[PDB]
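Chemist: The structure's right below; bear with me while I get my questions together.
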2 protein chains.
Amino acid sequence: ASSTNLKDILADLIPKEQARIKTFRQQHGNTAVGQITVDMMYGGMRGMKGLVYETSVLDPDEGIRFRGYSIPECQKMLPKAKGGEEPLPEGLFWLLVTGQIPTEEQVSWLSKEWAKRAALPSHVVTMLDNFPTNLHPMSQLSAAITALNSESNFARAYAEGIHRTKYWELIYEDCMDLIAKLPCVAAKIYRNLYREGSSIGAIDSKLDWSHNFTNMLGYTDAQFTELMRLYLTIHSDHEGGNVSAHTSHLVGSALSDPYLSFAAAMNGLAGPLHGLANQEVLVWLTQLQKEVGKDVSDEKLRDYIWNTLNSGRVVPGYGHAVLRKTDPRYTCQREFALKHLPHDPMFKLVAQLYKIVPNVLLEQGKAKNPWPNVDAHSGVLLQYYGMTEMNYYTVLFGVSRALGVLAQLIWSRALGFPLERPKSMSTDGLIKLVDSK
Amino acid sequence: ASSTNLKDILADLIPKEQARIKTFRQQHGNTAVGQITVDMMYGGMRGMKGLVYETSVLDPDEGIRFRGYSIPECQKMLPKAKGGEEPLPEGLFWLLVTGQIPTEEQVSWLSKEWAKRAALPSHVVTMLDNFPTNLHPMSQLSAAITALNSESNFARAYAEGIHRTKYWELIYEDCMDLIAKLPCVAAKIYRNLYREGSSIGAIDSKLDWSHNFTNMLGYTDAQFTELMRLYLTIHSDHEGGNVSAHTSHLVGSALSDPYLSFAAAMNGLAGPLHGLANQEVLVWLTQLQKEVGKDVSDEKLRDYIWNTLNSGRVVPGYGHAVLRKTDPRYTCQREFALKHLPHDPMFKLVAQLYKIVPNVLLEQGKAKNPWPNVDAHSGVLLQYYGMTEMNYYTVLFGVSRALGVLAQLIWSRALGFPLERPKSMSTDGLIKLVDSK
Ligand SMILES: CC(C)(COP(=O)(O)OP(=O)(O)OC[C@H]1O[C@@H](n2cnc3c(N)ncnc32)[C@H](O)[C@@H]1OP(=O)(O)O)[C@H](O)C(=O)NCCC(=O)NCCS
Ligand SMILES: CC(C)(COP(=O)(O)OP(=O)(O)OC[C@H]1O[C@@H](n2cnc3c(N)ncnc32)[C@H](O)[C@@H]1OP(=O)(O)O)[C@H](O)C(=O)NCCC(=O)NCCS
């Protein structure tokens, strides 16, 4: 019988997995998977195998895998966009949730379903309209998404005491609704702040999520949308260990609904040391250009970089807590630029920084990863198509990141993952424990 | 020379600690402090020694310690309130930050300084006023605090590239400002939602934080305020392992400012499995009373409890992820009730549940901790003094929790704790790792 629907494919998957993990655990749960040292406890779990997080895994040399699907693999296999060359973010979502590579037909369903669900409640539209213009786009986003929780189906089934065993099904509704709304929140922000007077207009059921987004942003450039598909897809997910994913995961585990847990993830992504580096790169470049001037040398270029390190500041967009090579999401962005915007001054600068920064970082002998990460390359692309308002960039990272984070949330919950609740120590107790005892 | 100021006492403390940890780590950082099993990874870090968290530590038998200061110890040593019998929350804060038991004189400074800082920006006052009346108080709180980030001194010193080494000093300003504002946010919510038409009025520099709070709530009862001091103090902090503290800690570590990280902590506290149990207890009791009727027997009382367990629901306010006995914060609440409200029907019910629940939980053979936690006893006290709007209760938990969470944030940052970034695995990789490899 019938046609397409991810929640049924989920319904079929979940029990098989539920069984799979229980055998595995019934046999291998005792197994020491690794040890904890005291440096690990002071180093922010650096090295720690903390979680189980299904929808992707980060390799220190290779970089991310979406099943065992590398970014090059995703680039060629996922459905493009019916006259395009970038993966549709939709079918990354389907991959993530389902482990399977979508069919064209699956993805139109995703597109159209996200379009169906895409509406904003009057109060969120109110709040958005009154927000101050010195309130950071990330702050605006987060607030909105916390406010939207009003409309959580989960939070309402939970208050009405459902059976634990149907949590996922409700957490799936909210996730699918969150994802649909998100570009309406985001594009309302961009529109209030930077396009005063104008409206985000109507979502068209015949477009893909990316295109309706760029339309609501007000971008007509064909290639911008393509840039958009590629952007939203590579920023999707980055294992569970990273602050934003781990936040949602943590807060999720207390059975806070999908809006609440996502907006917590947002006040993580707005960390300078996290997704706010997007922005931070461009502010840094921009200053470099002013302060260090137009067409600098590899010798002056280094003077600028040392003036930062010598100031007890960080060089944005460089380094990573797990990758030990160049981010493939960096390479992927570089390719695009080589392809579409090669003569762009800012690009040429970012390409010359790649020549210099990792050697300066290697010289300083501090950084364990002197190589660039996604954030190093992202803003230069946006800049090019007239997206010059760099304080908003993290919100795009934010819209994309929902895809990975809410894909896992549905599994977390369909697998019945507990309250994440580690143990803590004070240095005092630590000092007495390992040595004193 | 001169008079009182915590930031100088901090300034003196920090280097000593900074040195202390570096020796300790230079010598004992290698030390295996514990191991990770695969059950631990699927059990939400249950058992895992994750973090270093200074301001308190949770013992599984004894329960919390604020230095090595147990709740009974705090009850007798901390400055009361110049004609009271409950610890002033202020001097719990001083203890937490400084490790020292405050002097009366320290605490008046705290009181008066918190009063100084206590103002809300027009936009937050706007947003608050427009919020819908079906938007949960916790959602309202969180949103507001994310919105307040506008006013972060940290976030502005960071954009202006300070030296890493002065982070704490800015993170101290914001924390002290957050804590001051908080009861103005909270009391504005209570006032809009439940007291329509009326205003929170003016903070008086001669009152303590607790009293200005109860005044803004509109409570005149002397004993209510005392209840307030005791409440705000025992909910302060609960090591770093718990969702709310761990959220702020996580998001904090990305150098998200103290408002952002706190409101993330809030969408954690609004987890049913976390601080929302406050509320959940009272909804459960209230139903019990309706559904199971006024003065029930120990036999019918058990029928109600089984109808919940048999429904794949949880019994609220019972259990804990680390304590293996009755929460001392439970006992402490029970004492108060014995003292002030012994004939209260709801109390008598909560006292009879203590008789029955842990035996029903012990029978079901599921719960590792069949004993009550703070949330089991809290709402019954509020109820009594006319605070009957149980959807707000978690916000009180929320105001109190800022004290522990922001005390640690200043240390985290003055000690230069890194980005919290554990490693994740999918079951797939896990299955291949321990056994397959
Ligand atoms: C992602 C990041 C947080 C990795 O954290 P990490 O794993 O703890 O970093 P490492 O393991 O490499 O070791 C950290 C040391 O190297 C230095 N380091 C790491 N990245 C650096 C960078 N890009 N520039 C300068 N120094 C850096 C730090 O000074 C630190 O020294 P410390 O112990 O004296 O504090 C990141 O490398 C960083 O701190 N900065 C870049 C983040 C970014 O893009 N920021 C933009 C906003 S300014
Ligand atoms: C704090 C809490 C999350 C502890 O988590 P934990 O350490 O993972 O729980 P445990 O180690 O005791 O083991 C959990 C098992 O015991 C049961 N359990 C724990 N607390 C229970 C409670 N109060 N009522 C019923 N069952 C409970 C769970 O069914 C679970 O079974 P499962 O593996 O089939 O899912 C808590 O005990 C809980 O789940 N519920 C109470 C939280 C609360 O106050 N909620 C109010 C809103 S309804």
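Per Swiss-Prot, chain A residues shown: 28-464, in order.
Recorded method for this deposit: X-ray crystallography, 2.0 Å.
Any Cβ shown, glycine's included, is placed from N, Cα and C.
Straight from Swiss-Prot, here's the annotation block:
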type: ACT_SITE; residues: A:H301; note: active site
type: ACT_SITE; residues: A:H347; note: active site
type: ACT_SITE; residues: A:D402; note: active site
type: BINDING; residues: A:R356, A:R428, A:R448; note: oxaloacetate binding site
type: MUTAGEN; residues: A:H301 to G or R; note: Greatly reduces catalytic activity
type: MUTAGEN; residues: A:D402 to N or Q; note: Abolishes catalytic activity
type: MUTAGEN; residues: A:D402 to G or E; note: Greatly reduces catalytic activity
Chemist: Round to a whole number and give the Cα-to-Cα distance in Å for the pair A:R448 (oxaloacetate binding site) and A:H301 (mutagenesis position).
Modeler: 23
Chemist: What subset of the recorded positions A:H301, A:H347, A:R428, A:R448 has a Cβ sitting under 8 Å from a Cβ of chain B?
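Modeler: In terms of proximity to chain B, the recorded positions that count are A:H301, A:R448, given in sequence order.
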Chemist: Just to be sure I understand the packing, how many Cβ atoms besides its own are within 10 Å of the Cβ of A:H347 (active site)?
Modeler: 24
Chemist: Please report the distance from the Cα of A:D402 (mutagenesis position) to the Cα of A:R356 (oxaloacetate binding site), rounded to the nearest angstrom.
Modeler: 9
Chemist: Using a 10 Å radius around each Cβ and counting other Cβ atoms from all shown chains, which of the recorded positions A:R356, A:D402, A:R428, A:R448 yields the largest count?
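Modeler: Sorting the candidates by Cβ neighbours within 10 Å, the top entry is A:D402.
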Chemist: As a test of the contact definition, list every same-chain residue at least 6 positions from A:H301 (mutagenesis position) whose Cβ is closer than 8 Å to its Cβ.
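Modeler: The answer is A:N269, A:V270, A:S271, A:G295.
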Chemist: Please check each of the recorded positions A:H347, A:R356, A:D402, A:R428 and report the ones with a CB atom less than 6 Å from an atom of ligand 1, ordered along the sequence.
Modeler: A:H347, A:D402
Chemist: In Å, how large is the greatest distance between any two Cα atoms among A:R356, A:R428, A:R448, the listed binders of oxaloacetate?
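Modeler: Site span for oxaloacetate, by Cα atoms: 32 Å.
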Chemist: Return only the integer: C-alpha distance in Å from A:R356 (oxaloacetate binding site) to A:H347 (active site).
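Modeler: Approximately 12 Å lies between the Cα of A:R356 (oxaloacetate binding site) and that of A:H347 (active site).
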Chemist: Cα distance, A:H347 (active site) to A:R428 (oxaloacetate binding site), nearest Å?
Modeler: 17
Chemist: How would DSSP class A:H347 (active site) in three states?
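Modeler: Going by the DSSP assignment, A:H347 (active site) belongs to neither helix nor strand, so it counts as coil.
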Chemist: Going by DSSP, is A:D402 (mutagenesis position) part of a helix, a strand, or coil?
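Modeler: In the DSSP reduction, A:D402 (mutagenesis position) maps to helix.
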